Amino acid sequence: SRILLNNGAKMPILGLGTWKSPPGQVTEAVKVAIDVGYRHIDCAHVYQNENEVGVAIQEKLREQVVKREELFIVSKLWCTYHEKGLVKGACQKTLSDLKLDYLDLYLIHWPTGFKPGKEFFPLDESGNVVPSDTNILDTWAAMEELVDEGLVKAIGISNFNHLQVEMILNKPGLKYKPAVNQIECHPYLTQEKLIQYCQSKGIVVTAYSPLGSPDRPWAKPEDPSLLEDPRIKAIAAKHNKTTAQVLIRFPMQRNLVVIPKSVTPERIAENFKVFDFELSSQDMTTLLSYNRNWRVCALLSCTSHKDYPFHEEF
Ligand SMILES: NC(=O)c1ccc[n+]([C@@H]2O[C@H](COP(=O)([O-])OP(=O)(O)OC[C@H]3O[C@@H](n4cnc5c(N)ncnc54)[C@H](OP(=O)(O)O)[C@@H]3O)[C@@H](O)[C@H]2O)c1
Ligand SMILES: O=C(O)Cc1nn(Cc2nc3cc(C(F)(F)F)ccc3s2)c(=O)c2ccccc12
């Protein structure tokens, strides 16, 4: 149920996502999750609910349902903090909100730096995001210092394409390799090329939006529905499991970590019940065949950033 990272630590292959979890409901969602067995929580400052996640974690530690060493807590450096001088402060705010004295993993959330300020998405008068003149290698060095200071046990990246991964790997004076690349991944966006690249470099891949993020605020009704894909439902039926459970088990069997989000206690529990069955090799290849290169997570206003990651093939 855990995978070995290149930093020597073990990461649970199933975690709870918290993007879009309302602040008034996420405390209970994370308490329920830890009660039913989750030991990995995926967080971010930009999700604006870390204080409330933190309440849950702290309460379960206080109740001795879990000890700190058994938890694997992940957070992410937001785009407006890529400057070398801001990275520590961003990490300590996340730590302060989560009521932790270290993070198990801290990720560069997106490869694109934006102008620092109070705005998460600073725009110019015509709507383009205002970039920062920070490059991912200086940002990376600043992340490495967090390891040396003991604020984080591992560092990694997210939404980096393979040329941007390669840039870090080739960084002159590279001190800690990224441990994880967290990317969008589901049967409509299977990422075989990027995943193979990352794994071949011993970088663990975490698959986000594994259910297709049907609650993403920019969803359109024309938009496909993984959960309602009758081919996926048939595979679930074959296994006496729900479609969500198949969608969660699928990345696990490609040696990925996967982080489904839910604030519904029945679904939190359901999503955890994925260790009692296995998809066949043929099931796996069939699921891979549904790839559409359909990406649910990105943003127009950022398309001219120099470091925009999805122009590349992979
Ligand atoms: N690094 C990045 O840039 C990045 C980007 C996107 C996401 N992520 C991370 O990955 C997580 C997961 O991705 P996501 O939030 O985009 O979406 P997701 O996990 O693919 O989908 C969550 C949606 O599915 C619903 N759902 C959950 N379990 C279900 C089940 N068993 N049956 C039916 N519906 C179910 C949830 O509903 P309820 O909550 O109402 O139950 C919610 O509407 C995020 O929360 C975040 O932690 C990271
Ligand atoms: O980030 C989350 O975890 C989920 C997430 N995704 N997106 C879609 C995005 N698309 C991007 C594209 C770039 C780009 F690199 F391409 F420029 C940079 C940054 C982003 S945010 C959002 O706009 C967002 C807003 C608030 C909280 C979470 C999110």
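By Swiss-Prot numbering, chain A shows 3-316, in order.
Keep in mind that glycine also has a Cβ here, set from the backbone N, Cα and C atoms.
In Swiss-Prot this protein carries:
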| type | residues | note |
| --- | --- | --- |
| BINDING | 10-19, 211-273 | NADP(+) binding site |
| MUTAGEN | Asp44 to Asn | Reduced glyceraldehyde oxidoreductase activity |
| MUTAGEN | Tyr49 to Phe | Complete loss of glyceraldehyde oxidoreductase activity |
| ACT_SITE | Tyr49 | active site, proton donor |
| MUTAGEN | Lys78 to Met | Reduced glyceraldehyde oxidoreductase activity |
| MUTAGEN | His111 to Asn | Reduced glyceraldehyde oxidoreductase activity |
| BINDING | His111 | substrate binding site |
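A map of Swiss-Prot features onto the structure.
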residue: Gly10; record: NADP(+) binding site; DSSP (3 states): coil
residue: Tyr49; record: mutagenesis position; DSSP (3 states): helix
residue: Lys78; record: mutagenesis position; DSSP (3 states): strand
residue: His111; record: mutagenesis position; DSSP (3 states): coil
residue: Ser211; record: NADP(+) binding site; DSSP (3 states): coil
residue: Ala221; record: NADP(+) binding site; DSSP (3 states): coil
residue: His241; record: NADP(+) binding site; DSSP (3 states): helix
residue: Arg251; record: NADP(+) binding site; DSSP (3 states): helix
residue: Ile261; record: NADP(+) binding site; DSSP (3 states): coil
residue: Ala271; record: NADP(+) binding site; DSSP (3 states): helix
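Mapped onto three states, the DSSP output places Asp44 (mutagenesis position) in strand. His241 (NADP(+) binding site) sits 35 Å from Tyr49 (mutagenesis position), taking the CA atoms of both as reference points. Of the listed binding-site residues, namely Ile261, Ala271, the sparsest Cβ surroundings within 10 Å are found at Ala271.
Looking at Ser211 (NADP(+) binding site) and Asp44 (mutagenesis position), their Cα atoms lie 12 Å from each other. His111 (mutagenesis position) has its Cα within 10 Å of the Cα of these recorded positions: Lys78, taken from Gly10, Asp44, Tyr49, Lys78, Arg251, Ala271. Geometry remark: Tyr49 (mutagenesis position) versus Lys78 (mutagenesis position), CA distance 10 Å. Neighbour count (other Cβ atoms within 10 Å of the Cβ, all protein chains): 26 for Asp44 (mutagenesis position). With a cut-off of under 6 Å between the Cβ and any atom of ligand 1, the recorded positions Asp44, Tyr49, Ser211, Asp231, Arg251, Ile261 reduce to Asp44, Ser211, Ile261.
Among the recorded positions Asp44, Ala221, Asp231, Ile261, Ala271, the ones whose Cα sits within 10 Å of the Cα of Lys78 (mutagenesis position) are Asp44.
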